[PDB]
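Note sheet for the following structure.
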Amino acid sequence: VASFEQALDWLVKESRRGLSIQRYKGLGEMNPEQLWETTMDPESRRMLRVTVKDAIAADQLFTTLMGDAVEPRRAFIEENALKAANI
Amino acid sequence: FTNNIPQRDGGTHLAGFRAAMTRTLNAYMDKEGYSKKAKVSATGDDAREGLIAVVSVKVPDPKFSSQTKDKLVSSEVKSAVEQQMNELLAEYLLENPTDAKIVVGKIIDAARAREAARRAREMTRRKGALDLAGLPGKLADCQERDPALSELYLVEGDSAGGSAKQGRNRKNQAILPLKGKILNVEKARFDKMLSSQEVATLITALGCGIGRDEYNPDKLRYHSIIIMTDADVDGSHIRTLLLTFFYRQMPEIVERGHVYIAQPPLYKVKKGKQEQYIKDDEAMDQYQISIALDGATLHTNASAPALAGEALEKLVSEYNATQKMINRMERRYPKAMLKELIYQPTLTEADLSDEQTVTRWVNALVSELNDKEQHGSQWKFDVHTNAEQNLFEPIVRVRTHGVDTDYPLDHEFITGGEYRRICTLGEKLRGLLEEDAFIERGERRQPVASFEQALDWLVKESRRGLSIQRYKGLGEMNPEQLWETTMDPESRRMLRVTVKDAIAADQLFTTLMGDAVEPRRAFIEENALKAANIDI
Amino acid sequence: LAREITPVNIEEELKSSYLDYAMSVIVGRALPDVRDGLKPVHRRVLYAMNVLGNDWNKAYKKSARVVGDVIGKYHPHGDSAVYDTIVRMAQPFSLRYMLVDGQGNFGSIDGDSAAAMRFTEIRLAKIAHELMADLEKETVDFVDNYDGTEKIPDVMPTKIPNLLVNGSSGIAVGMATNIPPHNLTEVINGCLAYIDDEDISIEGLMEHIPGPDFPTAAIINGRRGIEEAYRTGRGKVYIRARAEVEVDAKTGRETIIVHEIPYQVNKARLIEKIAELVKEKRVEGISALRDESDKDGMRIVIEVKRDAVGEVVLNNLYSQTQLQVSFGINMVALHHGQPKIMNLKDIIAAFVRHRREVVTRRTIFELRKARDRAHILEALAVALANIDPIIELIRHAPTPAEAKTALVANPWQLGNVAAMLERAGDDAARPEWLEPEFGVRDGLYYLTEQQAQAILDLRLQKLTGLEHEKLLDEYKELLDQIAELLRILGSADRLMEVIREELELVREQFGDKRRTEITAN
Amino acid sequence: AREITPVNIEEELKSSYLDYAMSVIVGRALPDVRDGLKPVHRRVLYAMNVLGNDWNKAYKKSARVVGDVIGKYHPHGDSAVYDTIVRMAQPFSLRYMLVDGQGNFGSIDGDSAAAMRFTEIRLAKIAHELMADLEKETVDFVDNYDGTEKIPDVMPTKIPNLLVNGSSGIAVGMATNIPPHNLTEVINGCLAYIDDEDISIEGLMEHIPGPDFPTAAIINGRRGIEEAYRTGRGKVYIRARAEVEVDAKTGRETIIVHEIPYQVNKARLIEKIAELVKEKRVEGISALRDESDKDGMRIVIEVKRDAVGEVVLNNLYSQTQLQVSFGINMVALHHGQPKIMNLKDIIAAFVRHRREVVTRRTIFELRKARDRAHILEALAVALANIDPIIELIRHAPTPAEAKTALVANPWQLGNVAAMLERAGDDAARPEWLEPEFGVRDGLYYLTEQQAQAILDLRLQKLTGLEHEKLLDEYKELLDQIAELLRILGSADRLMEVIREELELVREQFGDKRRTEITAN
DNA sequence: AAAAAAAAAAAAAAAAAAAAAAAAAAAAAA
DNA sequence: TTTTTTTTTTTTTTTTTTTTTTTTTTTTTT
């Protein structure tokens, strides 16, 4: 090699030689045993408890993202896009 | 005529002539208002009544249905004839008023006679934008209020319904799409007739609720009920179910002749510019043979003229019939033996008396079978001396796939009729191909050693530019294609359903469509045997 | 006359339409072929998967793509039915040996339906590849599709007796077939016994094949039905569930544990029926009812009351609910393209005849291929022997056609290497269609147009020393292969040896244990 | 690695809804400004192109195309891909159809298209020019959802598809609604922009007076069009073509609707007229019929004798859906972000896209020509010295040893090769090639690829004619390389090529106006 | 005047049913 | 103790419906 780009590209290209990805387009594409192994068995489960840190902030977020008015939703989405674009 | 060759069966030019004449006369009648004064609409076969015409055409590369040249299937000719007629006949009608008025008088007299031929009836309330009249939501009704001018098309579903609704005449055509297969009324109880699909047909026809004390066929809302199902097997089955419904529940409608059957095409076949619609598999086979013999010449010698087209058609027809028979006889004897018996000399019953002649004949047959063999089978002969009749029946052994079997050619097989037909085709084809024989399809040249090679080469060359479109129901046909084929009254080809014998019809309906399975199985098996055993 | 309207009789139209429909259904969707044991839908689905390349050792493909390929090309009868056929082929409680490997939800015996076409993915099973072995070697006849733009096989060159093994079930118009599954090892043993002695009795075939073997293990109650079915093609067989009566040690109560259920019986519908019988007081003594199928078996608990024998309750459940069902065998299949009621020996004989035909066609194709390659190798060896004047002729020629004419016109000396090569097997190693004008004639080799074209297509890479010896070794190997193929074609015993070796290999690879128990009664 | 981990409802809701919003906005809802297509249309066209659904080839069943799209490219399930295909096929939706379907594809009357198993699908002729030079790496290819294949990121279009066919889609935050336009006028606007890049919106209005809907109709105003083409948002009123026909024999009048507004169903229109008549919300209507005789459309509305008819027509315009307000909202993706944009922005984006496509195509063709010229130099030098090369190849034991010998030996230039090679000089060697190889002091130094090509040389090519074939091919490649370098060097020649392509596109797919713009 | 509610345009997620065609077992009418 | 109608296969033919999302209009209701 002569550049870090060449080395990284060669490493990735050799990584993806024998690779095979199966994307699941919903739980109907998973076998029941695969569902049991991943996210039904309490031993190997990974869940999340929904909790409310602040009632007022939660209400404001729900009303903005899910209310009838579109302008606050558009402003929120644009602000998050700009935040993602920036550091 | 086409290039000064008559066409007994018409052709595309005839259809274009008919369409243009009808369109121009109807437009002239509508413009001048003669139809309104007479209060009658002219139709086909009235504008053609008492007519004489000669339609000569000169095509550079004509294409006919057969070498007999009775039909012209060239697609280019219809549009030109239609355009020229639609211009110039209208111009003629404008210039000459007196003769046009006389012809319109004749047409109006014919239309009045046709209306007088019809029976009494009453105008019926129709589904409309302002008023629905309590009719189904899927009915695409027409604008004609008088029956005997309207007509109902029964189709198979909403896709076929849309294809038919887009292409039709809103004045007359009405469409009532069904939902797939319907109840078998022969098997179903009368209480099961209360179903969504069958009640829709009962509401639209307005024959009341098909009861003893309510079924009044005089209140029929359309005097032409057209069963336009798909052009395939399940379409035929749904047609049979509909015929059961009409015969069993409304027999007076079938007797009066209001039930019709449409015949949409199953295939569309195209070769470059030309296109054509084909109904069924036998028609497809005939079309393939016609293309194969289209511009095809067969020379028996290197320097000899081409054979006649009609004679070559007769030879190919006899050959195909014999090949179908040989395929039917695949169980009894090997196909290779039966094919080889065509080219061998005939063997009569008198030859069976002599022994040496039979041995020579079967030895020659087996030697030719062994020479041309291209599989693992091995042929051997054996003659059995029948002491009862003082005969010598040959036997041909074959060891195919390691399995040995004997096929004795019995005394009945020689005079069995099948062997007679094989002998006749052989007598036609003993010496119609010398060593230097060849065929041409234009600039292409191909020496041929046997008739099979010539036929296969012609078929392969025919199928070069061929493209086939099988319509899996009317939803695959464009509305223009469905209109031009089997909705336009000019280019229509319908069948009137009639009852030849009530007793035979009842027995056939009960056997084929009843509950009992044994008569149905026996009927199917007997008809299969009759189809297999056409040739004695 | 080409009239717009013509009369048609109600009798003629009805007869023609219904006979057309009946024969079409009978020949083309309902019954299976006796040879490969597959319906046209299964045949077209497997052919589409094989053409796509859904190999057993490759990534899954979505069911939507395979169904679209089947509908667009081969099978014009709507996508939902084709997907249902694929679902039935994939699931293991339907077929004894699954022809499709599924990835997703394909339903269950609990009554759950399969996932939609857009979720699941499919792949051929390893058995399906041996069901289509040597398909490329023109071992079976190909027929046109509905358009005529493609070719579909008329029958699969199977190595497995799929009809007996996986069974079948269909409803034609006049006919209706119903054939139970069987164990592959027992069926192959019966086939080998038939090959050893073709005048074998149904008693011997039943010694090798005691009875059916459903994918769901169960108990077959009797044997008279099996004997009648295998000697006549029809007979009723009773299939019972593997129930028990557990007795608690601590307490006197009892429980009935249904370990297995009969074939084509839904667990949910059976439990609903038992609940209905308990509610309606049809069956007495049922304290409770649940399922405990914890993916380590299939447990259905039916608690017995204190005032109940339990075994009497179990007998009542066998009599009333669907824990015992009668399988009506009706061995109807297409033989020579017509329906026929056939017994066990007829099916085995048909399979062995099919194997004879397949192996003979394969050997003929391989022999023709080997002879053609030997012809080309003779041309290449003779050309490499005389490479210098060939190069001079090609250089002097203006165009390749003139080079072809010069090469064909000029006879060529063999040289030492080609003369030594073309000594063993000079006879029975030429292509059959080649006339005696060409080939070796008193030392001077004569080329054909095809050989001249092959010589002109020769590359400079093959002028090295090693490639000449490679061509010589390939020619010797082809001579040995041609000799072996001719030996197979000559002797009928060697054909049986090859077929028996193939059947033994199939039994070894895909052998399986019997699941059901054929108890006496 | 806890089994259970608490999460705030605010963070989960925000992350999930922002993922959905960004995914819809980028992928499915809005189109791309360059090629004017959504990912569904792009993947459908790419799948059809890969299958080979050429406009002159035979049709293929719609089920096959839908299954190919879903199985390979589009992970979002069937019965929406088929709906997009149906919309692209039917002519009353798109101004220029991208699909040429057969069967029942619906109608303005409101009939739904036939099911997936009935119809058949084929690319339109214009769809090929929408995908011209895709094979020449003119656009970036993005990976598949599984990573097993690749899809184009954008098509190398020649037609301004966004302005031509329009668009209509709804995102989470945004929503686009762009009308279709006439291809000749849009190409004239593009050529005017090329001639003068600092063109005002008034000039583009002169070239492009307004939208041109597939259903011919009348547009009342023009201030809405001007506002749309300045700001990217405006309201346009589309009127029906209705004429009050007075019978000559009697004074009764009938209103005949010749044409209907865009995206209006005839069945719902007639139903609403019937509802207004039954509720007596519109007076003067005597009868109502549809007489569309496959020669356009004809909705006859008989007026009563005690009614003006003009008043009835004005009431039908005001109340009924014979007038519809088309709200223009030109939102499209630009550099992978939504943006409201006016007419000049869209034209400039299209011209930048064509600049990029032509430059990438010329670079690819130059690389291909230089590689082929390299191989032809190798073959010519081999044919010049075929005798010692034959000797070396014969004496070598293996092909690898022959390659090493050929690379090691510097080869004399033949007289024909000497005249051939020195005339070309530089500007034909590939860029990647080192100065070590090639002609050096009248001796050709072969590479490994050249030696492999020589060993792959067939004895058929030693004939006299093939040497002349190689010479002619080499000279043609030198001319092509010169033309490609001339195109790449100058910026004016790039615009000359682009203008010639746009003029040819206007010539092939020229079409007349359908709708009418009026002053009222 | 004023607010609220319903519909429809186009890509997404989900699903629901009606009949033929044989055999063979329930489960009520008679 | 006997008719009759109902469920189940597995290939075929047919259709049907519910939400999200944003502008814009048309009802209707106060």
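Chain C is numbered as in Swiss-Prot; shown residues: 4-524, in order.
Heads up, the Cβ atoms here are built off N, Cα and C, so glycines get one too.
Among the mutagenesis entries in Swiss-Prot is C:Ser83 to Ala, noted as: Resistant to fluoroquinolones. Where Swiss-Prot documents C:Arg462 to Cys as a mutagenesis experiment, the accompanying text is: In gyrA462; resistant to cytotoxic protein CcdB, but not to the quinoline antibiotic enoxacin, has no effect on DNA supercoiling. Does not interact with CcdB. Swiss-Prot lists C:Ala67 to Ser among its natural variants, and the accompanying note reads: In PPA-10; quinolone-resistant. Quoted from Swiss-Prot for the published natural variant C:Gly81 to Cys: In NAL-97; quinolone-resistant. According to Swiss-Prot, the natural variant C:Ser83 to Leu carries the annotation: In NAL-51, NAL-112, NAL-118, NAL-119 and strains 58, 158, 218, 231 and 235; quinolone-resistant. According to Swiss-Prot, the natural variant C:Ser83 to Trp carries the annotation: In PPA-18 and strains 233 and 227; quinolone-resistant. For the naturally occurring variant C:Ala84 to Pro, Swiss-Prot gives the following note: In PPA-05; quinolone-resistant. One natural variant named in Swiss-Prot is C:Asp87 to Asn, and its note says In NAL-113 and OV6; quinolone-resistant. Here the residue is the original one, while Swiss-Prot reports the natural variant C:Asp87 to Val with the comment In strain: 202; partially quinolone-resistant. Listed in Swiss-Prot is the natural variant C:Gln106 to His, annotated as follows: In NAL-89; quinolone-resistant.
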Checking C:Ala67, C:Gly81, C:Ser83 - which of these recorded positions have a CB within less than 8 A of a chain D CB? C:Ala67, C:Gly81
Name the recorded positions, out of C:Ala84, C:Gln106, C:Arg462, that lie close to chain A, meaning a Cβ-Cβ distance under 8 Å, keeping sequence order and answering 'none' if none do. C:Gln106
Across every protein chain in view, the count of C-beta atoms other than its own within 10 A of the C-beta of C:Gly81 (variant position) is 16
Among C:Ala67, C:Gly81, C:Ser83, C:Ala84, C:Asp87, which are recorded as recorded positions, the nearest neighbour of C:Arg462 (mutagenesis position) by Cα: C:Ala67
Please report the distance from the Cα of C:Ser83 (mutagenesis position) to the Cα of C:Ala67 (variant position), rounded to the nearest angstrom. 10
Per DSSP (three-state), C:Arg462 (mutagenesis position) is strand
Out of these variant positions, C:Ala67, C:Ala84, which one has the fewest other C-beta atoms within 10 Å of its own C-beta? C:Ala84
Per DSSP, C:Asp87 (variant position) is which: helix, strand or coil? helix
By Cβ count within 10 Å, point out the most packed of the recorded positions listed: C:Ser83, C:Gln106. C:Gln106
C-alpha spacing of C:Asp87 (variant position) relative to C:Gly81 (variant position), in angstrom: 11
Cα-to-Cα gap, C:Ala84 (variant position) vs C:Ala67 (variant position), nearest whole Å: 13
State the count of C-beta atoms found within 10 angstroms of the C-beta of C:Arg462 (mutagenesis position), not counting that atom itself. 16
Whole-number Å distance between the CA of C:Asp87 (variant position) and the CA of C:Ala67 (variant position)? 12
Between C:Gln106 (variant position) and C:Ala67 (variant position), the C-alpha gap once rounded to whole angstrom: 13
